[PDB]
Amino acid sequence: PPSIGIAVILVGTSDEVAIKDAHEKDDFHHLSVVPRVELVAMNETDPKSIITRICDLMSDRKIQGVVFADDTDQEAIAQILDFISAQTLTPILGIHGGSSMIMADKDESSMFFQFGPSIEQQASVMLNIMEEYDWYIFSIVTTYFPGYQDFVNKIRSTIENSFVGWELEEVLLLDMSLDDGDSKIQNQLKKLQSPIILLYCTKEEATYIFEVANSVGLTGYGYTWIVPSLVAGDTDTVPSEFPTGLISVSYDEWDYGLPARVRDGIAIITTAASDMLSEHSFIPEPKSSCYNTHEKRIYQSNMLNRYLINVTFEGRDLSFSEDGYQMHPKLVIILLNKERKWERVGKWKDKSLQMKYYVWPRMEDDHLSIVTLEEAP
Amino acid sequence: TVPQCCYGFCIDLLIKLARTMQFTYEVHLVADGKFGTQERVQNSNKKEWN
Amino acid sequence: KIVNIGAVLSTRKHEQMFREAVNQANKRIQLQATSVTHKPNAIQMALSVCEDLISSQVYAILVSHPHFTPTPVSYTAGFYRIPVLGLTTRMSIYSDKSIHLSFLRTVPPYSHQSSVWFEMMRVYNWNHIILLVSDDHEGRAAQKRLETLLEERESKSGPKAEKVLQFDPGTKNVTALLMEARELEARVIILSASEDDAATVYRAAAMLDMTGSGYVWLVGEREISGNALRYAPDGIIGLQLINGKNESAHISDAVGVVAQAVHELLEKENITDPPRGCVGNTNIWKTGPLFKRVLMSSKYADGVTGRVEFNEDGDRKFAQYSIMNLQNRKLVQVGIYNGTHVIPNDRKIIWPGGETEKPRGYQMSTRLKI
């Protein structure tokens, strides 16, 4: 088993004896490589500091792989982080939070992966939630943020491809760039009509967004607005301005533990090492100085990604999406409670899903229970 | 995919058609069976006539 | 009261004379001077901007261009979401709004440049024209702009389009696309390629004898200029983006627009200077909304290249592009466009085919298939 450096970058408070224990706990005897576990810590969120840590990666020893987790709200941190790793062109995996957050604008050679699938799969699960909500009429509202034409795009892909008449009112495009002095976003709120609608933006974006929603107050009883995980932002961060009881979905914060999944991602780097020296008949050559690595880059072989394509471990499939997302991630639906706490709304298992209740919470007209016996005509 | 023969009153309308505007008459077959339709692929999300 | 900005490039002379630009700038409470070089290693260079520029807390960092690699600052300023000052990039992948939120350069997209060629339709008066392109992302979006002008005319209502080409980098034989051009009657084809790609085009054409008189290979100097000129078939259809030269003129009006905005910049309310300390600070400078807002609000009276402005993309506007062609296998300037106004040059622009004329090559083929 070739020794492979396993560098766990722990952001903020974490249990190192638990994670490192799992590193000692989990050892793959069917593996042709050996882990060298490393616990890295940076108390600061400075992107520059992140870069300095990248310098620490090889500065410590030859770096086999980069495991970093995020407890903070800064996604672009993970972004330019993956940019740095792209300059490094080495294996790296975001383990939590922003590090686990969906990374827009996948770079050409970027190998960065994380637990959980793309917003692509996400919104699909949202449609499934509509199947739960059984409200066939809906719409979409979003700002100019990345994945816009993508989210609306595959959204439409769900739309027109159906054998059922499930209605889609429209798709509301917005942006943060235009001067808010016009307040025309409030007019877009006036444009909001349909009982169900889709909402896509960031949580920081949800500041002005949902703030204006309170301005229109259009979110009142009967108004269906739901957003994804990163759209909702952090699990434990609840702003007051967030929509009451708003439906959402995420990778599992409650079920899936970050230090728990740490050993998992370790095993992911392992399964990466599984076929590496076997088929390639070579070992990873770490760049001594990544800034000075411009020389050794001639012999680079991208088959590591080709190796990284199909992967499975511990009964879990470590294969990832060619777009970089998770090939078959597990989903968790959630919504805020009367305590202003996001409460698990269900889980989407592949296409399949399981709701937590036979009906939405539902929190004027009521029911019209409309019980009947079918007698044709 | 093999050489075959072409005859039809439609095809005839092609014959007289070129008989109006001279052009070298070339005859092809249809790969698939259908006529044509705008169709959504499994990727890239672009409706495509077929 | 000190207005500070950064700079990153190779030329030390451009750095000193750039400080002179700061000198005339503070006049044109006074500005402060800051600058940096452009290092080979994007890692430690990004580190350089990190240490210096943050500590500098500059209003913007001037950037020239000594594939996607040469934009580490694109990663950098975003950490602060800071105003970005570019110069030498004609590549619009750097102008992609996704990655870079606010990034401003002095140069138009070479893709958006070929809109010049879209007018060159009105020049050659050739309705039917073909799309020749290599396969790549930047090229893909470039063709997307080609269509943008194309259907732009449609709604604007005969700019006849045609098939498009996709050639992966290092294509061995383009005879699929190259030979496929023979299926096109009209000889007007808009070419899109990188350096060695354009080489494969050059060695490709007459190899299939598709170079035959009247066949129009139309692209930009970005494709045409440089080593391409070696094997380039003479008199090929092409043009160069005007005024793009060297660090001098780029650096010249740069601080011009910078301070020209800095005037109304301090005029804002609840204003805040450029954030300084990077360590531990995850909050980007909120002035960036008003700073880049002003960059958008920025329309410059007179720059070194003339009247300076830009569209929502924020690079240039109505820029000039010099028309040129090889005269007896020697590149000779064929003219320029104002942004919209094509200037016919003195000499007659030769056609590598018969004389100088622009023929009509869309004449139908006898073969009629159904």
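Note that chain A carries Swiss-Prot numbering, so the residues on display, from first to last, are 32-394, 402-415.
Any Cβ shown, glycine's included, is placed from N, Cα and C.
For A:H127, A:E284, the entry in Swiss-Prot reads Zn(2+) binding site, with the evidence type experimental evidence. Under a cutoff of 8 A between CB atoms, and with a sequence separation of 6+ in the same chain, the neighbours of A:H127 (mutagenesis position) are A:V42, A:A100, A:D101, A:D102, A:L289, A:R292. Look at A:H127 (mutagenesis position): DSSP puts it in coil.
The Cβ neighbour count for A:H60 (mutagenesis position), using a 10 Å radius and every protein chain shown, is 5. Annotation of the mutagenesis experiment A:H60 to A in Swiss-Prot: Normal zinc binding.
Per Swiss-Prot, mutagenesis A:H127 to A is noted as: Reduced zinc binding.
Shown in sequence order, A:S332, A:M334, A:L335, A:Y338 are the residues of the chain, 6+ apart in sequence, with a C-beta less than 8 angstroms from the C-beta of A:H311 (mutagenesis position). As a published mutagenesis entry, A:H311 to A appears in Swiss-Prot alongside the note: Normal zinc binding.
Of all the Cβ atoms in the protein chains shown, 15 others lie within 10 Å of the Cβ of A:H359 (mutagenesis position). In the three-state DSSP reading, A:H359 (mutagenesis position) counts as coil. Here Swiss-Prot notes a mutagenesis experiment, A:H359 to A, with the remark: Normal zinc binding.
Cα-Cα distance from A:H60 (mutagenesis position) to A:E284 (Zn(2+) binding site): 30 Å (rounded to the nearest whole number).
Between the CA atoms of A:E284 (Zn(2+) binding site) and A:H359 (mutagenesis position) there is a gap of 17 Å.
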